[PDB]
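Engineer: Here it is, the structure, as structure tokens.
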Amino acid sequence: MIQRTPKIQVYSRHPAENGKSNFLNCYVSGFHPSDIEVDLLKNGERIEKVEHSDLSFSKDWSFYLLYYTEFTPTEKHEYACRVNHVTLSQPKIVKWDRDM
């Protein structure tokens, strides 16, 4: 058996086709087993509509998840990713660093 803690990155991207739109992304990488819970948060509250969740694996024991949705960020709110996994004793909350 193998278990590996997810690496978690939170970042924003504008699709080059439409620069006015903005996507909030949570890239959860290199984890095993594949069982996982991932949410995007706004002010600590779960964002219900996340239009994209893309799961893949490399080797049989390494999973990759890109979880993202359109948003219009303001300075008034805090955005984050919350991840639960068997390797994590408590939920991991990673705040969006707005430089990325």
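Residue numbers in this text run from 1 along the chain shown.
Note: Cβ is positioned from N, Cα and C throughout, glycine not excepted.
Features from Swiss-Prot:
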- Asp60 to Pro (Swiss-Prot position 79): Increases tendency towards amyloid formation (MUTAGEN)
- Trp61 to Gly (Swiss-Prot position 80): Decreases tendency towards amyloid formation (MUTAGEN)
- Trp61 to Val (Swiss-Prot position 80): Increases tendency towards amyloid formation (MUTAGEN)
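Mind running through what each feature is packed against?
Structural biologist: Note on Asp60 (mutagenesis position): other Cβ atoms within 10 Å of its Cβ, all shown chains, come to 8.
Around the Cβ of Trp61 (mutagenesis position), a 10 Å sphere holds 15 further Cβ atoms from the protein chains shown.
Under the DSSP three-state reduction, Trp61 (mutagenesis position) is assigned to coil, being neither helix nor strand.
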